[PDB]
Amino acid sequence: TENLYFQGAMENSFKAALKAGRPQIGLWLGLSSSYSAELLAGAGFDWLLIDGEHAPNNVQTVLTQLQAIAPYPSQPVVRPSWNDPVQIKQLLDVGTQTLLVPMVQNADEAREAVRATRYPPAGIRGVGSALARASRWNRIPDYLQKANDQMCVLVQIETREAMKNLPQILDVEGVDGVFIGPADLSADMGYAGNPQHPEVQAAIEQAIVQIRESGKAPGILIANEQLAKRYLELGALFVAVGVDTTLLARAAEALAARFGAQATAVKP
Amino acid sequence: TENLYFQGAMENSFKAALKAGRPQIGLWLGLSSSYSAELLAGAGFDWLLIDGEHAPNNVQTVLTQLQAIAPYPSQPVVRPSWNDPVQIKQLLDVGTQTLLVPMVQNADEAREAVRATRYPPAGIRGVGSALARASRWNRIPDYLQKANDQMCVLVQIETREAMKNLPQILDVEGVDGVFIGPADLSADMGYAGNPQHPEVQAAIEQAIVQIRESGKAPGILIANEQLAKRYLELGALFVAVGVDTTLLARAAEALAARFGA
Amino acid sequence: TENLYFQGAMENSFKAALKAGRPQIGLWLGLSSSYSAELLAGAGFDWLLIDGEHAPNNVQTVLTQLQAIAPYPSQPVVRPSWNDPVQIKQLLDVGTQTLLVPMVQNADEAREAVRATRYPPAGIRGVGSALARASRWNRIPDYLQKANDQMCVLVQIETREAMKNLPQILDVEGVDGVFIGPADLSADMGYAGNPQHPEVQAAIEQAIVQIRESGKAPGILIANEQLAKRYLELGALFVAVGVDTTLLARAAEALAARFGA
Amino acid sequence: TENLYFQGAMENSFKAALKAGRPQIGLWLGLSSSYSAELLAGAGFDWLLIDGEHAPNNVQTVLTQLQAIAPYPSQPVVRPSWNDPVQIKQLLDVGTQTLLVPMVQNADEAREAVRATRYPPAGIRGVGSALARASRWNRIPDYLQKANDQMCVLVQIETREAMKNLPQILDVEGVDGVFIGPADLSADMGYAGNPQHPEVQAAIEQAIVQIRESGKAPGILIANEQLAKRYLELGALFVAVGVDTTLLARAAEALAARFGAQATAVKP
Amino acid sequence: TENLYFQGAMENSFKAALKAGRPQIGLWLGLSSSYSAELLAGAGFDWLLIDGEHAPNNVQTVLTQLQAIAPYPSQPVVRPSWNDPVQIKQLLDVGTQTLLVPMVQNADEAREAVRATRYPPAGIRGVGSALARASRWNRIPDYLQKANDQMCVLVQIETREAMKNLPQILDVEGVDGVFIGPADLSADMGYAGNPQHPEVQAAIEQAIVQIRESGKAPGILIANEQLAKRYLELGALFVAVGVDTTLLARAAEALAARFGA
Amino acid sequence: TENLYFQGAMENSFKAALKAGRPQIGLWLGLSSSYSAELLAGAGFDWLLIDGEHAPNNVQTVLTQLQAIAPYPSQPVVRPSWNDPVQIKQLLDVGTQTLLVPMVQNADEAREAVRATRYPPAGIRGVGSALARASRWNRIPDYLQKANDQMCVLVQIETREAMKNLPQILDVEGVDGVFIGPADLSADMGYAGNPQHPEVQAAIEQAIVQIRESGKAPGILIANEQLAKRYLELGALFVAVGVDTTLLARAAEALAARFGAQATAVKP
């Protein structure tokens, strides 16, 4: 049963789903806790984004979240704080197989992200650290030969520059998906982070269509359910539909307001 | 400003609200994290219960959640894992002023809980450690003289025996409130933690009435608005209306379901 | 897949193996780390003992080691620091289903350990916290109804007194297994923790025979292959065959020595 | 009362004091603990420096120190380990509003530090992560519109090069203060980290005067009380007058020596 | 060098100094941090008290502070949160050799504290875990045979009752020292923790004299040089002369005040 | 005795041994725990490598491992995640004296690593942070004057490029040792991380010889005992002969298999 566990441990199920065109519904994890990560792994999402960029996580807290999520069907995706080969290698070492790389502005940057995930001759990943959690400390059979094909690289586009360069980014082998950051894009476009303007929505919708038609997976984070459904209709394949901190804050506020109202009606 | 900060830090605002008969709406905290504690401290609850009994908290995690909540209006209440004077001493040292003590079965046990929170001659609290976070390392003026009156002891009744002893429990000086846990009571009564039976509900309602009419604050953990209003109309004063882990799981699941994940 | 995950999470596979009479080979975990726990969970042991008694673990570190081990076939067993119902409640809340309870001296103490793991009417476990990791925050269907039967209580006998009381201990319903710690027994018997004396070995062997013949599982911690086979031939069912700290120190020292460091 | 809390949470009180010319007396925090941070927040300092450069802190320990200090009147300032926009954004995300940026050598570097703290069009800060502790998870009203003006950027000058470039650094909009590192400056000047030589003191004093006369706030760390008072007389506005580790070590040593002397007098 | 390291690690240098009648100057550690513990280990104190009773420490933080202090000449003493054999066992396992046991009221309790630190037949310490940090994972040669004699048990007297029982406490074999906490005693005596009353001071001085004249070491926590010299002249042998949290707060405040912050 | 402790604390014993030509046998630490570090410090190795590159460590966990190891005879060496002066300075601050710097490709990079460890005029280390654990919070007498000479810089060569540049790397003053990464070298040479090919072994053996004959210390990590002995015979001076995670995994698997076999023989 150890044998079968390790055989099964290599396959990147999120990647397989993207390649099959199966839309994957996700939740962003900013609570930076292995405890809430496990709780949320039971909620039914296809994927969970462990945010190493804008939540107080580091390689060690990423590791404990991966350990928490492991037995659940929900698949982990990890965002490093930047497109940094050193950060990427440390994340791969602890077992990350799907990366959401921020601030990818052009094809050279996209290529650098891909190369950081692949062993020679395909990239610059060091074979010497294969013995970490990535290969389960040398228990996954034929790990070195199998690893490159199971890496899934998703690049974020969040500026006018990146949109301009989207066709060349799409041409990069090993870019499996392209994620759009709508608030950052809006801000770069002069709309102050409010994506609900025609010019911003036009840019977003056109990019989703272009990514999908290039044979790659479009992604986006959108807390507005109606917009999320629109992006799915346009062929988006990895759509994060909320953020754990927001879900918690908004549910808690709604609860305090409703019951607070009851206390006030009894004791004016 | 420091002097004014410290002069203000001593007052137990939760206790003052209970004594004024102002109902207090609370949320249970089982996420055992200073980060979600701060986030939830901004949501608008009157009180937050840092659960040391059934969440993976210890004195250290209670400390950081107290630090996180401190600047917010929401008031922290801590549940130790048992009515243990040592555990109570440690929670007080880190700055806990309102305790929710589990499994208080009789007046002797209620008295023991109270005595654990009070300096001599009123109790057995060791003055040794006035110098911990409780006195802000000896910055709160007249701390020793002021501390006993700002302690707020709430006792849990969870069994048929505790219910039988309620009148005697209510007579214990220093018991400020009595909390009923409907699930545990239902379980002890034979209804497998399902509180939605007339016999359980009858026992709960009568207890709330007795507690309030004795001049003490009734508390309860509930999830239904209409039942909450009913317990409020019957005099309940510290009503916890959800649990952080549950709120998060249910919101998350509802969201995933809306997309057919 | 979530529904199927949760339906499967309830079953105590270790308990099922003991009841089927399948010997289970274990490793003691004293490294008190979720990282080495995961590494060791892949090594091929049937069970891993997360030691809360003689390693620097607490409920929080037990939790993270349970999360680390979860996806592997190796089954976790947790040793609390004492036969304490509060500590037992907390370990159960974080998801412990198999307990190794130290210093059980008599049937009363064995019964107390069992009762601590069971909901009413079978025990004193508080239903209050079905909602912790134990029920996966209320996702495991019919958790309350199913939990008691999946709890596995193993009691340690460490003294001459415990040995004298063994027949009565074996009669306690809900005692699934009895573990003998050869070092502590040897110490109590006057042999300074050296178990390699006929009198100690005679006492150990007879206990294993009595336990198995009563229909319960014998357990022991040993390091020698031939002695392990002997205890297995005598009916032992949960045999721990090393300790992580020892394995690591001895491997490290042997390596350094081979280079004349 | 939540409402009023969040309204009050936005204002950078340290910045306001600097702009008003009110000298601010500070303590350096290198103990890297939220517990001693809270203790020291009660001591009466105007500001506390959470040192992310030369103490064993990271974004997560910075967060817990900010949470500890929050209810006290003492204001937190955070030093990142370098002038790195990625580190700066993570610090801003967890709620940092005043940054002390090390090793700023020229105006381009000073400009880069400022831009890392401001949303478009003023800088390169991403609006997408406003939902972290910075906006108290979207509770601070009009956070995006208010954030830029409450950021306070202090740049360190600690080399001959930086002194040479001081006039241009002073010309950078959004540089609110310039901190002098006297030991590093001394070392760069050939005086081996001992600042008590005329040439080093001349450089330091002249820079304080120049910074203040440019309309900006001078800062410095100085454990020598007499020098601290001199720098204040010259118009310095954020003066750190000790370091927690040093205060603890020196107080402890003095205590052991005095009582040790007593034990020795009784038992020669 | 390893063999020589381990041969040297067993010796309790603090105990040896007390037995030689060499006064030992100490600092209380409440900062609950391995980093400040190391810093303070270099300051020149003979001993450092890692407070498990009134600081937010647990067995894990005690462990890291022991590791931090280890290479320095200053010797660690640990205060458990209570006279609890389980807590004592856990502290010993991580390598504690000198215990300061709070709230020892009578000889029975003193004997219980001693017995908790000793292997059979001298006590009830479980040999099971010689293999933890205490034996350096079985590297200290002849650990089991040597451990009992290197344990140093110091008991706290905090009440009028404990004072009455002092003669009997002093007669307990294995009580190496008796510590008086002036604040708690003052509190029990009716003086609200203010030890600067003749009646309290009279009781303290007489106790120090009785302890030393019985052949045991007196200890106390004080802050005044002249009072320290007086207690030293009266025979005190382990004198704590400040508290880390207090030293830091007072130094910090004095500094801020000098600049009119 | 404090005095004598601090006098003794400055000397880098690992460096002294390398300079004396005494071979030093090491173990790699990837378990990222101060508890197992202390355990392993008692095992008899000359040195222990605290891996900040490919294990889930950070400056703070490095600090706790240094504190754990301190009283033992085994000497700590720390690998930062990259040749980064900011990371290097933080490691030096917490008391690191021997650094194993990854991915050093040429002499300029080797020089940069050395300079990051030395105070002016020899390098760019800041004197201002000498007051951290490095000087034991200002207790080590004459720390500033003594520090440079006790720093020990070991550079990793792990590519064909680095091998090409080895003669120039050897010429860099302050490079005390050169470590060869055999699996990474093999991968860069087209042999897929398996070092057991003649061309890879020829490269490795020749480099060891060249490093030693230049008057510098050769190093390598090799879990194969027979190869380790060959490299020692060729004059290697710091040879890591295993990895803690591997030793633990392999010992545990052997144990489970042997006793599992016994259970199976009793209960077929």
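Residue numbering: from 1, along the chain as shown.
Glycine is treated like the rest: Cβ placed from N, Cα and C.
Quick look at what Swiss-Prot lists:
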MUTAGEN   F:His54 to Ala or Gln (Swiss-Prot position 45)  Loss of activity
ACT_SITE  F:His54  active site, proton acceptor
MUTAGEN   F:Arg79 to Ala (Swiss-Prot position 70)  Loss of activity. Still able to bind pyruvate
BINDING   F:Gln156, F:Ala183, F:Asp184  substrate binding site
BINDING   F:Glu158, F:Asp184  divalent metal cation binding site
All-chain count of other Cβ atoms within 10 Å of F:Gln156 (substrate binding site): 27
Those recorded positions of F:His54, F:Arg79, F:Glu158 having Cα within 10 angstroms of F:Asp184 (substrate binding site): F:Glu158
Of F:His54, F:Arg79, F:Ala183, i.e. the recorded positions, those within 10 Å of F:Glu158 (divalent metal cation binding site) when Cα atoms are compared: F:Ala183
Chain E, Cβ under 8 Å: which of the recorded positions F:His54, F:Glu158, F:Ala183, F:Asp184 qualify: none
Residues near F:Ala183 (substrate binding site) in space but at least six apart in sequence (CB under 8 A): F:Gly193, F:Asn194, F:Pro195
F:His54 (mutagenesis position) versus F:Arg79 (mutagenesis position) - Cα distance in angstrom: 9
Residue pair F:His54 (mutagenesis position), F:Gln156 (substrate binding site) - Cα distance, angstrom, rounded: 14
Assigned element (helix, strand, coil) containing F:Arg79 (mutagenesis position), judged by DSSP: strand
Annotated substrate contacts F:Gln156, F:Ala183, F:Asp184, maximal Cα-Cα distance (Å, integer): 12
Local Cβ density at F:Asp184 (substrate binding site) - other Cβ atoms counted within 10 Å: 26
